[PDB]
Amino acid sequence: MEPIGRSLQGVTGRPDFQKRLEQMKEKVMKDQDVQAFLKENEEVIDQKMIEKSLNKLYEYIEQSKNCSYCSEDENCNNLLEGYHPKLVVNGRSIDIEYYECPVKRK
Ligand SMILES: [Zn+2]
């Protein structure tokens with residue numbers, strides 16, 4: 001009833017960096033596309049892979065999920081316009097590839 005080795009002990013190393021870290025960590029695990037991709041490739045992806053590819057997954061959700069080739073969102077700065085970003089597992093790292101907007105097909 002009395003855990004002698006309580007793991008609830010914060011390491012003294014906690015700069016504002018960790019505040020970003022925990023924020024983005026949650027933010028990534030808060031996006032709907034991420035949920036779908038996670039379970040899609042959960043057999044391949046590991047927890048650590050997520051934290052390693054954190055930057056990618058966070059940049060993924062932060063950018064335009066859609067594209068102006070379909071949406072009238074002119075306020076979204078897209079350079080890979082005509083495409084949409086999707087996550088892909090490449091070895092031990094998760095990358096962001098663009099697939100062509102299906103709206104190009106009628
Ligand atoms: Zn589109």
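Per the header of the entry, the method used was solution NMR.
From the backbone N, Cα and C atoms, a Cβ is placed for every residue, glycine too.
What Swiss-Prot records for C67, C70, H84, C101 is Zn(2+) binding site, and it gives experimental evidence as the kind of evidence. In the shown protein chains, 21 other C-beta atoms lie within 10 A of the C-beta of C67 (mutagenesis position). In the three-state DSSP reading, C67 (mutagenesis position) counts as coil.
Annotation of the published mutagenesis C67 to A in Swiss-Prot: Loss of Zn(2+) binding, no longer interacts with helicase; the original residue is retained in the structure shown.
Around the Cβ of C70 (mutagenesis position), 13 further Cβ atoms fall within 10 Å across all displayed protein chains. Experimental mutagenesis is annotated in Swiss-Prot for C70 to A, with the remark: Loss of Zn(2+) binding, very weakly interacts with helicase.
Where Swiss-Prot documents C76 to A as a mutagenesis experiment, the accompanying text is: Partial loss of Zn(2+) binding, still interacts with helicase. Over all protein chains present, the Cβ of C76 (mutagenesis position) has 13 other Cβ atoms lying within 10 Å. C76 (mutagenesis position) falls within neither a helix nor a strand when secondary structure is assigned with DSSP, and so counts as coil.
Using a 10 Å radius centred on the Cβ of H84 (mutagenesis position) and all shown protein chains, the other Cβ atoms total 22. DSSP assigns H84 (mutagenesis position) to a strand. Among the sequence features in Swiss-Prot, the mutagenesis site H84 to A is noted as follows: Loss of Zn(2+) binding, no longer interacts with helicase.
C101 (mutagenesis position) carries neither a helix nor a strand DSSP state and counts as coil. Annotation for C101 (mutagenesis position): spatial neighbours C67, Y69, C70, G82, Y83, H84, criterion Cβ-Cβ under 8 Å with sequence separation of six or more. For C101 to A, Swiss-Prot lists a mutagenesis experiment annotated as follows: Partial loss of Zn(2+) binding, still interacts with helicase.
With respect to ligand 1, the mutagenesis positions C67, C76, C101 contribute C67, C101 as residues with a C-beta closer than 6 angstroms to one of its atoms, given in sequence order. Report note: the Zn(2+) site is defined by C67, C70, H84, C101, and the residues of the same chain whose CB lies within 8 Å of the CB centroid of those residues, excluding them, are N66, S68, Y69, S71, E81, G82, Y83, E100, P102, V103.
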